[PDB]
There are 2 protein chains.
Amino acid sequence: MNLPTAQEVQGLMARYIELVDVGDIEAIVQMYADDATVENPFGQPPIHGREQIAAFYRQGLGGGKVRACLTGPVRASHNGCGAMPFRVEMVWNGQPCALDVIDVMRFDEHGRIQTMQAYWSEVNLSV
Amino acid sequence: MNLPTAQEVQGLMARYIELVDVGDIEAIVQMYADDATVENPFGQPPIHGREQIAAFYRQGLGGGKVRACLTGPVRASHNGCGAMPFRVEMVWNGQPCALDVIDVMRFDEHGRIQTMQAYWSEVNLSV
Ligand SMILES: O=[N+]([O-])c1ccc(O)cc1F
Ligand SMILES: O=[N+]([O-])c1ccc(O)cc1F
């Protein structure tokens, strides 16, 4: 891939959510640039690089069942960026919660995620 | 208002949509900082300041039948930012159409919008 087109961004971002839903940590990490950053939630310091990003996804998706689904269409740009709304369902203390999130991503000139920013706060959690 | 809290961001960003929906250009412009920027769509160069911003809203809201509604919750941060998904219904050449958008906003230390970025492309328009 080169810089993804708007259409390619929609496909990549939807792919990403599919990978989160099934919980394929290694497949998620490979979507990222080797030196990518993740800010989760937006407002917290970034994490840097695939090792730290893999640890992030392992922490969240490693154990119990997690589901994730788009809750509206991906909004893509013509500069390799996009934003998408989704919901993550998880068990927290035997307690089924849901978290509503919007991710903003920028992709590099190879089609990998260079930056991810996850907008949400505790008000977006529901038990 | 100081830097808005996550709850305050949710209220402001929801109010913004209510004002787009009712078509109140002056009330929208008043929500922006005097030297704010708007990037619409994200990927295009920013416009700057209340005069340019007012001209943007007036193009669309002055006389057109326009409705706008959140299509999911506002995702707020603890650093005065947020992101929200919504749909704008408008009329184009006598055709009803809908545009799916995500706005990302950063508010200043006075509770006014410092930056707005509207993610969407042609793939988000339905005629
Ligand atoms: O559950 N999260 O905090 C979460 C945040 C952003 C993501 O892109 C995926 C996720 F699972
Ligand atoms: O129709 N738009 O392009 C549009 C974009 C962003 C907005 O905050 C409002 C709008 F009506």
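If you check the header, you will see the structure was determined by X-ray crystallography, 1.3 Å.
Here the Cβ of each residue, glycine as well, is placed from N, Cα and C on the backbone.
Record features, source Swiss-Prot:
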MUTAGEN   B:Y16 to F  Reduces activity 2000-fold. Reduces activity 10000-fold; when associated with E-103; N-103 or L-103
MUTAGEN   B:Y16 to S  Reduces activity 20-fold
ACT_SITE  B:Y16  active site, proton donor
MUTAGEN   B:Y32 to S  Reduces activity 4-fold
MUTAGEN   B:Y57 to S  Reduces activity 100-fold
MUTAGEN   B:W92 to A  Slightly reduces activity. Reduces protein stability
MUTAGEN   B:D103 to N  Reduces activity 4-fold. Reduces activity 10000-fold; when associated with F-16
MUTAGEN   B:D103 to E  Slightly reduces activity. Reduces activity 10000-fold; when associated with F-16
MUTAGEN   B:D103 to A or L  Reduces activity 100-fold. Reduces activity 10000-fold; when associated with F-16
BINDING   B:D103  substrate binding site
MUTAGEN   B:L125 to A  Slightly reduces activity and reduces protein stability; when associated with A-127
MUTAGEN   B:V127 to A  Slightly reduces activity and reduces protein stability; when associated with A-125
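Distance noted between the C-alpha atoms of B:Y57 (mutagenesis position) and B:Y16 (mutagenesis position) is 12 Å. Look at B:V127 (mutagenesis position): DSSP puts it in coil.
Looking at B:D103 (mutagenesis position) and B:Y16 (mutagenesis position), their Cα atoms lie 11 Å from each other. Long-range Cβ proximity for B:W92 (mutagenesis position), meaning a same-chain Cβ under 8 A and a gap of 6 or more residues, is found for B:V127. Distance between Cα atoms for B:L125 (mutagenesis position) and B:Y16 (mutagenesis position): 21 Å, as a whole number. Each of the mutagenesis positions B:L125, B:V127 was assessed for Cβ neighbours inside 10 Å, and the highest tally belongs to B:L125.
Close to B:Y16 (mutagenesis position) in the fold, though at least 6 residues off in sequence, lie B:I28, B:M31, B:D103, B:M105, B:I113, each with a CB less than 8 Å from its CB.
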